[PDB]
Amino acid sequence: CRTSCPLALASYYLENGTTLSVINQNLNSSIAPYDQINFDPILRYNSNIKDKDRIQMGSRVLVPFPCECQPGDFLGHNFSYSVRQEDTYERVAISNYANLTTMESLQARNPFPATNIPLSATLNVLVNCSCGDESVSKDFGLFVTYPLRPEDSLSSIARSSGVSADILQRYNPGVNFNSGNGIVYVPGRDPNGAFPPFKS
Ligand SMILES: *[C@@H]1O[C@H](CO)[C@@H](O[C@@H]2O[C@H](CO)[C@@H](O[C@@H]3O[C@H](CO)[C@@H](O)[C@H](O)[C@@H]3O)[C@H](O)[C@H]2NC(C)=O)[C@H](O)[C@H]1NC(C)=O
Ligand SMILES: *[C@@H]1O[C@H](CO)[C@@H](O[C@@H]2O[C@H](CO)[C@@H](O)[C@H](O)[C@H]2NC(C)=O)[C@H](O)[C@H]1NC(C)=O
Ligand SMILES: *[C@@H]1O[C@H](CO)[C@@H](O[C@@H]2O[C@H](CO)[C@@H](O)[C@H](O)[C@H]2NC(C)=O)[C@H](O)[C@H]1NC(C)=O
Ligand SMILES: *[C@@H]1O[C@H](CO)[C@@H](O[C@@H]2O[C@H](CO)[C@@H](O)[C@H](O)[C@H]2NC(C)=O)[C@H](O)[C@H]1NC(C)=O
Ligand SMILES: *[C@@H]1O[C@H](CO)[C@@H](O)[C@H](O)[C@H]1NC(C)=O
């Protein structure tokens, strides 16, 4: 890979009842180790969360995770997921991982036929990330993998991220930020609200 960085952030949209524990379980990693007791690694990136035990539907939770070079020379991370009753690749992608992965990606990289995924199988779940692009800006080196929703637009994400629309578009060239699907990469802040800069 041409770029590298020590972490990325995943944007997990809340619907149908998701708790912080389930997010931490699904997105467990060395960077956010799930122990059911200490959620500080996640909470540091979400100062807006007043009560970790009662999170608000319709909001997004930012989760830090490692951002590693993958075969095929792109950046991402392999999460692991223990299969539960009635899981399907579609449901795991759209619901359990909140569009941070795709059903096609899951099906390609796991050996279970779509119609036979047994209880307690483990899935390899790929979520992509970015470390930035020096030709766009030297000012950003931490990125949110942000699945687009119908309510998002370039202007709304620019406003909420505090990053200019032109910079956002240059990081995501040719991508319509109002399309309501797929992922865009948005510069993110450290726990104190500063943007970590790009690092070669
Ligand atoms: C994330 O998980 C995936 C799936 O378990 C890992 O995938 C695979 O990685 C290995 C190399 O680490 C690749 O095996 C290699 O295959 C090539 C040719 O196919 C062969 O010449 C090598 O000797 C080696 O056996 C495999 O192709 C690759 N598969 C895919 C789908 O990309 C991946 O490595 C994990 N990422 C990390 C950072 O560990
Ligand atoms: C969360 O993910 C991490 C990273 O994959 C897991 O880390 C392993 O932890 C065991 C026991 O502490 C170590 O022996 C391994 O060396 C770690 N693996 C790696 C690759 O670092 C961790 O166990 C996971 N936690 C849960 C609840 O699944
Ligand atoms: C992941 O994306 C899917 C597809 O856009 C979202 O599910 C759609 O949600 C709308 C309601 O908002 C429904 O009308 C569609 O029928 C759904 N499509 C499918 C295929 O189920 C889903 O909400 C997204 N997940 C998250 C957590 O945001
Ligand atoms: C993560 O990024 C990789 C690399 O761009 C994506 O992999 C490609 O996926 C497309 C569509 O399925 C395939 O046509 C290509 O063969 C893949 N390229 C490589 C190098 O594997 C991948 O789809 C992205 N994953 C997610 C979950 O967004
Ligand atoms: C939420 O539940 C409804 C009703 O079952 C379903 O249509 C929708 O797909 C669910 N959303 C997610 C994220 O799976």
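Per Swiss-Prot, chain A residues shown: 25-224, in order.
Cβ coordinates are placed from backbone N, Cα and C, and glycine is handled just like the others.
If you look up Swiss-Prot, you'll see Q109, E110, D111, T112, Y113, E114, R115, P137, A138, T139, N140, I141, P142, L143 marked as chitin binding site. Residues annotated as domain 'LysM 1' in Swiss-Prot: 46-74. Annotation comment: Swiss-Prot describes 108-140 as domain 'LysM 2'. Taken from Swiss-Prot, the feature domain 'LysM 3' covers 168-211, and the record attributes it to sequence analysis. Under mutagenesis, Swiss-Prot gives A138 to H with this note: Slower chitin-mediated phosphorylation.
Fewest Cβ neighbours within 10 Å among the recorded positions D111, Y113, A138, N140: this applies to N140. Cβ neighbour count for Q109 (chitin binding site) (all protein chains, 10 Å cutoff from its Cβ): 5. In the three-state DSSP assignment, the secondary structure recorded for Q109 (chitin binding site) is coil. A Cα-Cα distance of 14 Å separates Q109 (chitin binding site) from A138 (mutagenesis position). A Cβ distance below 6 Å to any atom of ligand 1 is met by none of the binding-site residues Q109, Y113, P142. Here the candidates are the binding-site residues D111, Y113, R115, and by Cα distance the one nearest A138 (mutagenesis position) turns out to be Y113.
Other Cβ atoms within 10 Å of the Cβ of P142 (chitin binding site), summed over all protein chains shown, number 8.
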